[PDB]
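Participant: Quick one: this structure, given as structure tokens, is what I'll be asking you about.
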Amino acid sequence: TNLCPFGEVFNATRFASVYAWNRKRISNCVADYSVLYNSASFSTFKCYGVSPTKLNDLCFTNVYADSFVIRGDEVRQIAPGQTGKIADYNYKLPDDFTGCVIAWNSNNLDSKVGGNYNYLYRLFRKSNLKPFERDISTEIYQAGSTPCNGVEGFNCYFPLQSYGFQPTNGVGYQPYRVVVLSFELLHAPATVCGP
Amino acid sequence: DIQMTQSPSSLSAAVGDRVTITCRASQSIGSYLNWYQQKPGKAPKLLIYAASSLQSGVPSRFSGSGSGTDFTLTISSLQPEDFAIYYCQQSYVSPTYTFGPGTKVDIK
Amino acid sequence: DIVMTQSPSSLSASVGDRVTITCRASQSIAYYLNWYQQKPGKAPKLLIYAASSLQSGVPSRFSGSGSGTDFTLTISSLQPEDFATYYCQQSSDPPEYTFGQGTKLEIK
Amino acid sequence: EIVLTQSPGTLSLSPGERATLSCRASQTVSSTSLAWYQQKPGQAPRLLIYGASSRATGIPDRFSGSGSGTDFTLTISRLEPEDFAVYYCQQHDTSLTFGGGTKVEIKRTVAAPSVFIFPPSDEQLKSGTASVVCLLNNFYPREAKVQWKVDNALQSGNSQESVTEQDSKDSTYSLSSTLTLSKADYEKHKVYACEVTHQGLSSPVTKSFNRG
Amino acid sequence: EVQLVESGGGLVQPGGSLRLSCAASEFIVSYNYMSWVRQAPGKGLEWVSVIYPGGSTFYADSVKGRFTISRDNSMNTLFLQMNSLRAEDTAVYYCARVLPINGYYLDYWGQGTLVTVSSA
Amino acid sequence: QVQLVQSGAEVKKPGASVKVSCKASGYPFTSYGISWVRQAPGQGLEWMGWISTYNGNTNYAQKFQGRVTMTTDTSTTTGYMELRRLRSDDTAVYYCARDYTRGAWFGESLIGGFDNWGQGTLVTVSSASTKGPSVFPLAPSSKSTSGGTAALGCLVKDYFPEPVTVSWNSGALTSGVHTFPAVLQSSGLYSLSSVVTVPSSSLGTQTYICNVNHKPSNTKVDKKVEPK
Amino acid sequence: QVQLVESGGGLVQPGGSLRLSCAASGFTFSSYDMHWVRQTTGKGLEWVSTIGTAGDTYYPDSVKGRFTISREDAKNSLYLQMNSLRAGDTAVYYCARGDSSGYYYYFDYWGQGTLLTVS
Ligand SMILES: *[C@@H]1O[C@H](CO[C@@H]2O[C@@H](C)[C@@H](O)[C@@H](O)[C@@H]2O)[C@@H](O[C@@H]2O[C@H](CO)[C@@H](O[C@@H]3O[C@H](CO)[C@@H](O)[C@H](O)[C@@H]3O)[C@H](O)[C@H]2NC(C)=O)[C@H](O)[C@H]1NC(C)=O
């Protein structure tokens, strides 16, 4: 039968920004994790609520693939029960999370001489993000009593900022492509088993 | 990594008494916990998994309860062969499993 | 984790001269460094952010440049009002940002 | 769209040396969307490098690739006898396009072609079509020029030539030519000559044969 | 007008508890990053705590587990709660606004309040 | 063990259409698309399009945007390309390749290329009819130069299908024999020549005859070569 | 019954190499995961290696790049190759068998252990 398209998620040319993170719905396929078992290029491989083993003998209903690019120091924030800019304003995971987090260094693909300014993240927000919530609005953030009315100035800021990737930075500041897989099991019959 | 802490460091109880061992997690881990007993100069043994389930062969005197960041192991009556160091382990984050520090039960 | 060190602990200049204050780091912090002017008895004032920018209202005689583990601050002309204490802050880490030991300045 | 130009068109080298090729793009192309292909004569092309830096399955360690921005380079450490073929580069950043192609050939010392000539056969006179062939023997440099001389007047636009492949036995080429004429014009002509100009020949060797 | 007025200093015994307040004008303490910095007499500045617009809180190791930073939207005031004060906590505390635009920098400051912990 | 096999060569008259086939085996068919690239005789590679074997999306080139259609049969794991309104300049070799440049399920770009190829199909679109080859011998000159070195050959002319086979002395001779590639004439037929160099010392004693094999016309004409 | 016997430990100089083994009995060695756990009196129990049924190997950040775990189902022997040993690797090593009841994981059976000293 059909095999799940993990290669398209992992081996894609373009990755979305963290604030406008991408999500893909994988269903009606057999999932083969032998592609992930031995790769020698992954810097992070942590699975929450299920062992890395036993994945080929487990059946699930839906599998979601979330992909974005962040810096190395912010990879630790992609985990249940974490706080920070990325966790509170860009991407949130539930406390009771069943899934895996995979990250690898993409310094040779997403960094160019002079600075790559195509990846953005949100600085200001009124309230913390709920789990699996996506925000893409670009309205001017107001930090004072005076209304902004679209005239940027003091106490009226644009809520997005650029990463500015350079090839000479440290591994903490180098870009990392992060793929987050979320497995949900419901009363519906299993569709992704992968024996 | 998720850090597990136990209290008290040392416990002293007599035969037929009641004891209570508490295991606390630095993060909510739900019902992912295991308990191990290690007699001196021997290998650790498995007692409780999923924080409330009894492994086959373990005496019925043991029970477990709790969820989130608070867990408890209770021995109804302390038999003469139940003096050992007890460890709690979290099984929520993989594959980097972490163990507890250890609690010692002696005879007074 | 990161430890920052300024140099020197003191400095002097008469009038209409150039100065140089350096603030290293134990690890590379890219271009995330700030400069402050703390006159005695009151709160400090921001001079330079991101090691190269200038805060609105700051006199143009102040300038700074640098990257990685070495940074510097230069004053083109030493007006009478420029005598204070200056500090460097590490803005690289979002939650934890530390200061240096400071660098005073005085007449000779 | 992005246009890929490969230079140089031809590259003659001796086995055991190293080879450097260039694939230039008009715009900025991401490293994730470049690939190299190798096509031996009479066979389908095979993939060598994908992603501009990654070797394919079964590809020996000789082939290596590097580059970013608008210029890319393929590097071959040693030239084995089976590594002489045409190479192409492709991109899929904006649509899909291929390059012109670079050919790698075996290098050899200059040789001299032995020029021959053959008069038309008898049956062609019956068929009313005249064909004369100026055969050439082995010679290394591909660049060669021929020209049919009729009496005192040259000819143009009534001939075509074919060249064989580089034979592995001696690394030499062969050339053929044919002048197209009819019986109504073959008898009118008096002197038929074939003009040959080459580096291997110090002076043009224009063999000829009389009418009939 | 933009201002930050601080009040709450005093003299307390070791092991005591004190609460510091820092109002605002033209600001909204629940919309801006806010931080506390203390400066001991004859020493350099030291960061204490920071609160995010969403509500997250971060503390230094030397003061972790003893201090707490909070805010009131109705009164537009930023609070610092200090517990289990030692002899090493004697300093002048400042409340400042932090802009994460290009790194974290402290543009506006206050005037500071003195907190002294002594056995007398 | 990943193998793709295409159909044989075809000849079509202008204004018709030709559909090529490409059978695939040895890999999950639905996880990879199929790309088609054609190569004119003596020219470079030119892209045609890409097809997906999961949903059926197609991404054709702008040049062939109007007159190409691609279909995949999941049951037989075979892909097809149909080109309509055949033209004179459409004679080329068509290739079938497994695709790793665009994903099948989602349709985004990928890091890779065309990993596997096929043998190729030769398509000829010429306004001409089948004609049998005619052989004219090319006897050596009366004189001998640089003995012993002499060359002889036979000229083949006016044959429509490209592939022909020429052998000397019933294949007994395999040294110093050169066969020239065919060249297209203005009339619409082809002409081919094969020459062999032999020692002039034994020219009279050794007699050779060139043989021509033309499968489409089933014509075999053998003519010996002798001086005059 | 189920038993696991370790062997191949002793004294070794810093920076050297050593290879342990752990024979098994009473169960299908190819149908279960295998782990190595150390115990130091100053740090307690700690996980150092894990091998799966499908050839997957997992390592902590402490010993990654230095330890290699191998499995040979035919000989029923599980091995652990150690390289670039330091003074911090002196502990009693156990071989454990990993089993799961649902989504929950645990270590069921352990071996006697093998002392390794770095001097
Ligand atoms: C992302 O892509 C890489 C490589 O890119 C792809 O490689 C081939 C599979 C073709 O599809 C190419 O067109 C394409 O560019 C994948 O990595 C590769 O995975 C395969 C399968 O696991 C590996 O094959 C193994 O080879 C060893 C021998 O070296 C055998 O012993 C194994 O049994 C197995 O066949 C291959 O080595 C590996 N290559 C590299 C460079 O890592 C990668 O899996 C893919 N990502 C996902 C998520 O699928």
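Using the numbering of Swiss-Prot, the residues shown for chain A are 333-527, in order.
Cβ from N, Cα, C; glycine included.
Pasting the feature list from Swiss-Prot:
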- A:334-527: domain 'BetaCoV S1-CTD' (DOMAIN)
- A:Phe490 to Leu: Increased resistance to neutralizing antibodies and human covalescent sera neutralization (MUTAGEN)
- A:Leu368 to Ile: In strain: Omicron/XBB.1.5, Omicron/EG.5.1 (VARIANT)
- A:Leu452 to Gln: In strain: Omicron/BA.2.12.1 (VARIANT)
- A:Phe486 to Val: In strain: Omicron/BA.4, Omicron/BA.5, Omicron/BQ.1.1 (VARIANT)
- A:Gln493 to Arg: In strain: Omicron/BA.1, Omicron/BA.2, Omicron/BA.2.12.1 (VARIANT)
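Have a look at these and tell me how they're positioned relative to everything else.
Facilitator: Less than 8 angstroms from the CB of A:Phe490 (mutagenesis position) sit A:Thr470, A:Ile472, A:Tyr473, A:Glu484, each of them six or more residues away in the same chain.
Using a 10 Å radius centred on the Cβ of A:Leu368 (variant position) and all shown protein chains, the other Cβ atoms total 19.
Of all the Cβ atoms in the protein chains shown, 17 others lie within 10 Å of the Cβ of A:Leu452 (variant position).
Sequence-distant neighbours of A:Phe486 (variant position) (same chain, six or more apart, CB under 8 Å from its CB) are A:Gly476, listed in sequence order. Secondary structure at A:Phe486 (variant position), taken from DSSP and collapsed to helix, strand or coil, is coil.
DSSP assigns A:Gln493 (variant position) to a strand in the three-state reduction.
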Participant: Measure the Cβ-based neighbour count of A:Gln493 (variant position), defined as the other Cβ atoms within 10 Å of its Cβ.
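Facilitator: Around the Cβ of A:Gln493 (variant position), 19 other Cβ atoms lie within 10 Å.
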Participant: Looking only at C-alpha atoms, tell me how far A:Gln493 (variant position) is from A:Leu452 (variant position), rounded to the nearest Å.
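Facilitator: Each residue's Cα considered, A:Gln493 (variant position) and A:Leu452 (variant position) end up 5 Å apart.
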Participant: I want to verify one value. Collapsing DSSP to three states, which class is A:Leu368 (variant position)?
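Facilitator: Helix, per DSSP.
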Participant: Could you measure between A:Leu368 (variant position) and A:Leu452 (variant position) for me? Cα positions, answer in whole angstrom.
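Facilitator: Distance (Cα to Cα, whole Å): 28 Å.
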Participant: Among the recorded positions A:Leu368, A:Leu452, A:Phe486, A:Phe490, A:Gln493, which sit with their Cβ under 8 Å from a Cβ of chain D?
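Facilitator: Near chain D, no listed recorded positions qualify.
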Participant: Out of A:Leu368, A:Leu452, A:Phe486, A:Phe490, A:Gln493, which recorded positions come under 8 Å of chain E, measuring Cβ to Cβ?
Facilitator: A:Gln493
